[PDB]
Protein chains: 2
Amino acid sequence: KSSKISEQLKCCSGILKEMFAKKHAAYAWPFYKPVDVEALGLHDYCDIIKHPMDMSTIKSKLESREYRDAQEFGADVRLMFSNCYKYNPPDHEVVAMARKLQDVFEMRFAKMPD
Amino acid sequence: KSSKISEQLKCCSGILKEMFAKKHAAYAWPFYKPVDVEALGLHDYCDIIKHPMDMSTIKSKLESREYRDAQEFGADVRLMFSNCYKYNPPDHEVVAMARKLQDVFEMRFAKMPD
Ligand SMILES: [Cl-]
Ligand SMILES: [Cl-]
Ligand SMILES: [Cl-]
Ligand SMILES: [Cl-]
């Protein structure tokens, strides 16, 4: 009942690897690294988003064993997406990209064995 | 720091109400009530889905104050969607419907004040 935790965390690494792969690069790229809050237009980002998250941070957290289980991993992925939905206008091209990427994540995360 | 919990749970009720509304009825209807495991084709449902969830159950749980916070509410909504993604073939019409409905949920849940 904890070797399963180890195998699910292994799947999580596999999911994140696919999210980084060329296959999804057309819509994943806004999520690879932390939002650059120094960029023009992002002067209010930290006002609105209390807990920023991105795929490289998630990768480092997996590697530093900072997730107790797959559920904690999934919470950070969903936090990343919700940050995008919260901050941006609903017709923003980046929201559509988040949706395509969340598609990949939800399907893989759901089909993960337990 | 707990009157906010009360207001977020109020928003959750509002989100679920919208999910039940005519506006989304074309794709929400598979999710209104528990999956009927007596129906033809569903003889393996309980084998695959250890924790069934649906919108009417979520509604009753809100009303019976069974969610400590919005995060617990959101977990049951996401459990409902992941159950659909886990059980069904990825090209199944119901998966597409879950996606449209999860669209509604994620956008509202993200824009909820805190
Ligand atoms: Cl610029
Ligand atoms: Cl700016
Ligand atoms: Cl029949
Ligand atoms: Cl059957």
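Heads up, chain B uses Swiss-Prot numbers, so what you see runs 347-460.
Per the header of the entry, the method used was X-ray crystallography, 1.8 Å.
Heads up, the Cβ atoms here are built off N, Cα and C, so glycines get one too.
Taken from Swiss-Prot, the feature domain 'Bromo 2' covers B:349-458, and the record attributes it to sequence analysis. Listed in Swiss-Prot is the mutagenesis experiment B:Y431 to C, annotated as follows: Reduced acetylated histone binding. Reduced binding to promoters and enhancers of BRD4 target genes. Annotation of the mutagenesis experiment B:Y433 to A in Swiss-Prot: No effect on acetylated histone binding. Quoting Swiss-Prot on the mutagenesis of B:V440 to A: No effect on acetylated histone binding.
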Q: Would you mind reading off the Cα separation of B:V440 (mutagenesis position) from B:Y431 (mutagenesis position), to the nearest angstrom?
A: 9
(Q) Validating a neighbour-count step here. Other CB atoms within 10 A of the CB of B:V440 (mutagenesis position): how many? (A) 15
Q. Near chain A, which of the mutagenesis positions B:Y431, B:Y433, B:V440 can you find when the cut-off is a Cβ distance under 8 Å?
A. B:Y431
Q: Would you mind pulling the DSSP three-state label for B:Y433 (mutagenesis position)?
A: helix
Q: Give the residue counts of the domain 'Bromo 2' (B:349-458) per reduced DSSP state, in the order helix, strand, coil.
A: 77 helix, 0 strand, 33 coil
Q.
As a test of the contact definition, list every same-chain residue at least 6 positions from B:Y431 (mutagenesis position) whose Cβ is closer than 8 Å to its Cβ.
A. B:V441, B:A444
(Q) Checking proximity to ligand 3 here: which mutagenesis positions out of B:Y431, B:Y433, B:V440 have their Cβ closer than 6 Å to it? (A) none
Q) When you measure from the Cβ of B:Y433 (mutagenesis position), which residues in the chain that are at least 6 apart have a Cβ under 8 Å away? A) B:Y391, B:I394, B:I395
